[PDB]
Amino acid sequence: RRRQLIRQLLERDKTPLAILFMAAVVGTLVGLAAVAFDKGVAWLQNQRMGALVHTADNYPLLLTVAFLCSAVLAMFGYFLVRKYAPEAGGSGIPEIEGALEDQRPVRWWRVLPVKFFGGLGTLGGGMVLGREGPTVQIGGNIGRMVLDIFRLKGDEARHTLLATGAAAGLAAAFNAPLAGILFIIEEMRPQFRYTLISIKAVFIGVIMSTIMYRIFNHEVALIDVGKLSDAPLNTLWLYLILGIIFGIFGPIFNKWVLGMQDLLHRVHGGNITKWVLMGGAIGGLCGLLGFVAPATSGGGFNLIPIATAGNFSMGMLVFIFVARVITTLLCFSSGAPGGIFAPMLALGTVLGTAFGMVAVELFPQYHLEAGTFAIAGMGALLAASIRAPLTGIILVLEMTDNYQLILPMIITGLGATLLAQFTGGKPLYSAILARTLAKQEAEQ
Amino acid sequence: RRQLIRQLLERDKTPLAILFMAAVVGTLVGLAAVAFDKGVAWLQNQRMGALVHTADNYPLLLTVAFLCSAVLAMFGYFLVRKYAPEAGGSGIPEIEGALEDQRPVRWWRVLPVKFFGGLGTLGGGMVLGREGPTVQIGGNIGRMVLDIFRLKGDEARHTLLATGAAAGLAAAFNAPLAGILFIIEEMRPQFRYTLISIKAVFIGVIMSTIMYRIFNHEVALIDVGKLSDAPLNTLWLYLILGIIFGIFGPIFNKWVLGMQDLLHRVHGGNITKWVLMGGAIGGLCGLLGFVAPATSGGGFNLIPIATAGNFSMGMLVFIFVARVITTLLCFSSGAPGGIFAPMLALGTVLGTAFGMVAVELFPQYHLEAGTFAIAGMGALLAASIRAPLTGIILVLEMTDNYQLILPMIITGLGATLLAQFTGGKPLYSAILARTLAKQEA
Ligand SMILES: [F-]
Ligand SMILES: [F-]
């Protein structure tokens, strides 16, 4: 196989100029789409705040329009899903993972407007769900759309522009080019066999995406956490312990999401009307909570900087974790459109923060900042539930810019994946793609 | 399909034996890396103490500089030609080859040869990098524990071979991420599926890196400080720089390939002419290493000086040209040692130089030449080696200027794109190719 290799080695990294140029087009569109989705979600969150001020006096009246406003956007969001694109329910990452395995269709004439407007409903409603879901799926669909439209032939191209769309989609959601590129080549591409995905092409797509997000979102980070302290070698072992804690919690959380998926399916049975109604119910609870306890609802990015800063009481940190596990499960396992990726960042941060606080009081010889532990914890549920540690690590890095915590981040994440393996849990995105592929055979 | 459904449910279940064994490879590679590194510096130190003992007679001191290196160089080329020829050059093509199951991992021979061979050429003050030694030694250690413990399986032969080379790049740069990424972007078999456990390579890189940190904490290899940000209206300049690196990459690639041949003439393959040529080249490096230290050595000392704009335009043009020369000479001569880091110094100098032109041409941009230095620093890597992802994340891990991530990515990508469009190849892949073809011929 030697002579073939020599031929192959000499022909390496020669992506067809067509695919390279098209990567740039996919990037650019995904980016603008992502920017819009973001700007849309923000506008609805804002009109909702403008309603609570038009009725800021009558608390029971105000507690009502807080509920209804979400409920309507929730329902409308669930409705676009169940009626026109069932594949746009849930995250949007198993579905494009499916598409990379050539085992799920990319119906872009339906998913684009369903994911976009349906997500705009759930997120803009104030539900506990992340933009990644929508942007990744949207991005890949936009990937497919420019494939079809220019009728590019080849396996390389289909897989490439599909992958580029998802990577440009993740990048634009977090202002995280490296994490987008990495996510594809760690999680997203097909895991069990070879593929022809030009990394350089995913690259170009991602760049263009990130430049578009930059044209419209310059000067304000999603997460400013400032420059935290260092970690001395004698402190490293504590991070292993935090990893192990995520590691056994990872799989447990995974069960609750799959389990809740089932338990919630009972309530509506498949029925579009019960389902939509159950959507406005969960939706409204979030709009409500988003007023009376805003750290238990929404994206959770706001409470990231706070937990890292030490401005939360252990009691509040325990409250926020428990509550959010509850609302994360409700919002995602109910099948609304939207990711579960970003909400795992908040759950991560909170849990680590609290660990840091206990680490500070038990160990003053160490000179701890509980904030280093929050930051090692932020990508850690990503590690133990999604089993994409290399991506959560680089993603947290890009968002928090605390490179001195590298060793700490890597060790925590790693400890989490190891214990997630060892206690019999599985990558959450893969376990979802599976039940969906298996239902695509059970009813046959 | 039903195959897939059973695959997804079984995903990321690396055999515990492979995981525990990664820990030991990483540790052994970390230790070995450290030892290699302290060895090199010690010898570099001695040579500095010999120039002090004779610091009066200028033509005498020029001599003992030449000789101390010449001898060490000779001892280095010697250990390779005599006991382990697969430990000539960089060492990455070889391990790549190994992972393709097309080259042998003779660890009983490569470990001591690459270690002491590297010790000589590097410690003598030649323009080479510790990666070659450390990645090869690390892969070889990986095979070594695999043999010794008799681990059967393709996954085990491919994983432990990989975690060893990642751990050895991590340890030579204090870049745990770049270690990991180099495996997935460049080292792994590029044209077919492989069962290499990413989680396991990770573990090896952690243990490797920790070892290095036990013995090298509190000092970084490159400190550059915090540089300015890069305005959107400033981004197109980085595209241009990457274009410049993109056309030069392939040309420089030809030159390393050709100089390999043109030096292979001088000695014909003969151990004595070869080891002698070695001491001339090494002698030249210990000599330049005193009269103009910027033209010789690893190159790390001038990167901060270049980034802080503390060189003149002329002094940069010189240093660059001077290094193109002493880089080809040192590495195309077959001396044990990587070409990977000497590209970092090259990429930095070109950048700074481009940066300085930008400053005087566009005062409206409020530019800092150091930002082009950092964008360029991993750009030659992108152009010649064609691992832009590993380049970018490596420079990030060493320079800590993340606000330059767009400019760095843009320049690097403009580098790979133009390298491809001008017919250049992945230099590591071109070398493994050359070696596999000269095999079956
Ligand atoms: F998700
Ligand atoms: F090299």
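Residues displayed in chain B correspond, in order, to Swiss-Prot positions 18-458.
Cβ atoms here come from the backbone N, Cα and C positions, even for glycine.
There are 26 other Cβ atoms within 10 Å of the Cβ belonging to B:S107 (mutagenesis position). Secondary structure at B:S107 (mutagenesis position), as computed by DSSP, is coil. According to Swiss-Prot, the experimentally introduced change B:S107 to A is described as follows: Uncouples chloride transport from proton transport.
What Swiss-Prot records for B:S107, B:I356, B:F357, B:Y445 is chloride binding site. Neighbour density for B:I356 (chloride binding site): within 10 A of its CB lie 29 other CB atoms from the protein chains shown. B:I356 (chloride binding site) falls within neither a helix nor a strand when secondary structure is assigned with DSSP, and so counts as coil.
In sequence order, B:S107, B:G108, B:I109, B:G185, B:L186, B:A189, B:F190, B:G355, B:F357, B:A358 are the residues near B:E148 (mutagenesis position), counting only same-chain partners six or more apart with C-beta under 8 A. For the mutagenesis experiment B:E148 to A or Q, the note given by Swiss-Prot reads: Abolishes proton transport, but permits the transit of chloride ions. Abolishes gating, permitting continuous rapid transit of chloride ions; when associated with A-445.
Within the same chain, the residues at least 6 positions away from B:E203 (mutagenesis position) whose Cβ sits under 8 Å from its Cβ are B:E113, B:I402, B:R403, B:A404, B:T407, B:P443, B:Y445, listed in sequence order. Swiss-Prot lists B:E203 to C, I, L or V among its mutagenesis entries, and the accompanying note reads: Abolishes proton and chloride transport.
Here Swiss-Prot describes B:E203 to K or R as a published mutagenesis experiment; the accompanying note says: Decreased proton and chloride transport.
Quoted from Swiss-Prot for the published mutagenesis B:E203 to D or H: No effect on proton and chloride transport.
The mutagenesis experiment B:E203 to A, G, Q, S or T is recorded by Swiss-Prot, whose note states: Abolishes proton transport, and reduces chloride transport.
There are 25 other Cβ atoms within 10 Å of the Cβ belonging to B:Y445 (mutagenesis position). Here the residue is the original one, but Swiss-Prot notes a mutagenesis experiment at this spot, B:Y445 to L: Alters stoichiometry of proton/chloride exchange.
DSSP assigns B:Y445 (mutagenesis position) to a helix in the three-state reduction. Under its mutagenesis entries, Swiss-Prot includes B:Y445 to A with the note: Abolishes gating, permitting continuous rapid transit of chloride ions; when associated with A-148.
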Neighbours of B:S107, B:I356, B:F357, B:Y445 excl. site residues, C-beta within 8 Å of centre, chloride: B:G106, B:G108, B:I109, B:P110, B:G146, B:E148, B:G149, B:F348, B:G355, B:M360, B:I402, B:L444, B:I448
Mutagenesis positions whose CB lies under 6 angstroms from ligand 2, from B:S107, B:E203, B:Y445: B:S107
Other C-beta atoms that fall within 10 angstroms of the C-beta of B:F357 (chloride binding site): 31
Span of the chloride site, taken as the largest CA to CA distance across B:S107, B:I356, B:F357, B:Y445 (Å, rounded to a whole number): 10
